[PDB]
Amino acid sequence: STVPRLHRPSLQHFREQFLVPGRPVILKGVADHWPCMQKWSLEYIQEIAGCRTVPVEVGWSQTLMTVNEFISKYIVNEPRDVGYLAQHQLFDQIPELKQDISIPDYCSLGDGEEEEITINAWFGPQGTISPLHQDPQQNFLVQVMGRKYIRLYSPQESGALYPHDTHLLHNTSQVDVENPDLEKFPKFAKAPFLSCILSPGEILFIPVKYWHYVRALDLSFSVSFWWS
Ligand SMILES: O=C(O)C[C@@H]1CC(=O)N(O)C1=O
Ligand SMILES: [Mn+2]
């Protein structure tokens, strides 16, 4: 039930053993020496991005503030609520930061165009939680700062995850993974899963439609690549 870790697997090995069957894996030795891994201090983030406006999810509402405000209020000064700079195309907004990352070569195995890969930043304090849900594209999730606990359930287990009925929320589970209501959601308890702690320099492959749940264990910065 652990996600396997592979060092720089060949494109063919990744394609045949993980991409085509839709199996998660952690890629080591791929992003570990990207510039972001050494450069992205809080101070560097403030210097490069501090004055720019970013969307922040407050745990639930959505607001806007500068990066400096986000750091001051939700990171450094004993925050009062949880705030998460989540799912934001920060690298389109701030092209200088795009210099510190790369598109993984494995994305070339997809059917889509490189121009259509979506690169999102996920920057927040210890304790951010993304509830269990599934996405409609493949994902490489690159961990830069801090660690994340991640739980993964196959699409084959969707019945045991009790998706919301609304079309809007049908890709999201009704269950709180880490404190499930087994009186209401009894099938959840026996559903098999994989899990990991994703650390800096590692890349998690989340296959298209794989259900995933994520909790930050430390001050955390991740970069995701959504591709097909
Ligand atoms: O890290 C998180 O809190 C949530 C993750 C990051 C990511 O790329 N996707 O699709 C998520 O759901
Ligand atoms: Mn997701």
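Each residue's number is its place along the chain shown, starting with 1.
We read in the header that X-ray crystallography, 1.5 Å was used to get this structure.
Even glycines carry a Cβ here, placed using N, Cα and C.
For the mutagenesis of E57 to A (Swiss-Prot position 238), Swiss-Prot gives this note: Loss of L-arginyl 3-hydroxylase activity toward RPS6. The structure shown keeps the original residue. In three-state terms derived from DSSP, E57 (mutagenesis position) belongs to an extended strand segment.
Among the features that Swiss-Prot reports, protein binding site is placed at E57, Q87, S130. Within 10 Å of the C-beta of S130 (protein binding site) we count 18 further C-beta atoms, all protein chains included.
Marked as domain 'JmjC' by Swiss-Prot on the basis of sequence analysis: 83-228.
Residues within less than 8 Å, Cβ to Cβ, of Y84 (2-oxoglutarate binding site) and separated from it by at least 6 positions along the same chain comprise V56, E57, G59, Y74, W122, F123, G124, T128. Annotation comment: Swiss-Prot describes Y84, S130, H133, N139, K148, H212, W226 as 2-oxoglutarate binding site.
Swiss-Prot gives this note for the published mutagenesis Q87 to A (Swiss-Prot position 275): Loss of L-arginyl 3-hydroxylase activity toward RPS6. Loss of peptidase activity toward methylated histones. A 10 Å cutoff on Cβ-Cβ distances gives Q87 (mutagenesis position) a total of 14 other Cβ atoms nearby, all chains included.
Listed in Swiss-Prot is the mutagenesis experiment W122 to A (Swiss-Prot position 310), annotated as follows: Loss of L-arginyl 3-hydroxylase activity toward RPS6. Under the DSSP three-state reduction, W122 (mutagenesis position) is assigned to strand.
Neighbour density for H133 (mutagenesis position): within 10 A of its CB lie 17 other CB atoms from the protein chains shown. Here Swiss-Prot notes a mutagenesis experiment, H133 to A (Swiss-Prot position 321), with the remark: Loss of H3K36me2 demethylase activity.
All protein chains shown were included, and the count of other CB atoms within 10 Å of the CB of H212 (2-oxoglutarate binding site) stands at 23. Under the heading Fe cation binding site, Swiss-Prot lists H133, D135, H212.
Looking at Swiss-Prot, you'll find the mutagenesis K148 to E (Swiss-Prot position 336) noted as follows: Loss of peptidase activity toward methylated histones. Annotation for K148 (mutagenesis position): same-chain Cβ neighbours under 8 Å, separated by at least 6 residues, are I197, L198, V214, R215, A216, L217, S220, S222. For the recorded site, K148 (mutagenesis position), the DSSP three-state label reads strand.
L168 to A (Swiss-Prot position 356) appears in Swiss-Prot as a mutagenesis experiment; the accompanying note says: Reduces L-arginyl 3-hydroxylase activity toward RPS6 substrate. Taking the Cβ of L168 (mutagenesis position) as reference, no residue of its chain lies under 8 Å away while being at least six apart in sequence. In the three-state DSSP scheme, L168 (mutagenesis position) falls into the coil class.
For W226 to A (Swiss-Prot position 414), Swiss-Prot lists a mutagenesis experiment annotated as follows: Reduces L-arginyl 3-hydroxylase activity toward RPS6. The number of other Cβ atoms within 10 Å of the Cβ belonging to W226 (mutagenesis position), over all protein chains shown, comes to 21.
Checking the recorded positions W122, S130, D135, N139, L168, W226 for a CB within less than 6 Å of any atom of ligand 1 leaves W122, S130, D135, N139, listed in sequence order.
Under 8 Å, Cβ to Cβ, and six or more positions away along its own chain, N139 (2-oxoglutarate binding site) finds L204, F205, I206, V208, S224, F225, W226, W227.
Cα proximity to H212 (2-oxoglutarate binding site) (within 10 Å) is found for the following recorded positions from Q87, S130, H133, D135: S130, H133, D135. Taken in sequence order, the recorded positions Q87, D135, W226 that lie near ligand 2, meaning a CB under 6 Å from one of its atoms, are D135.
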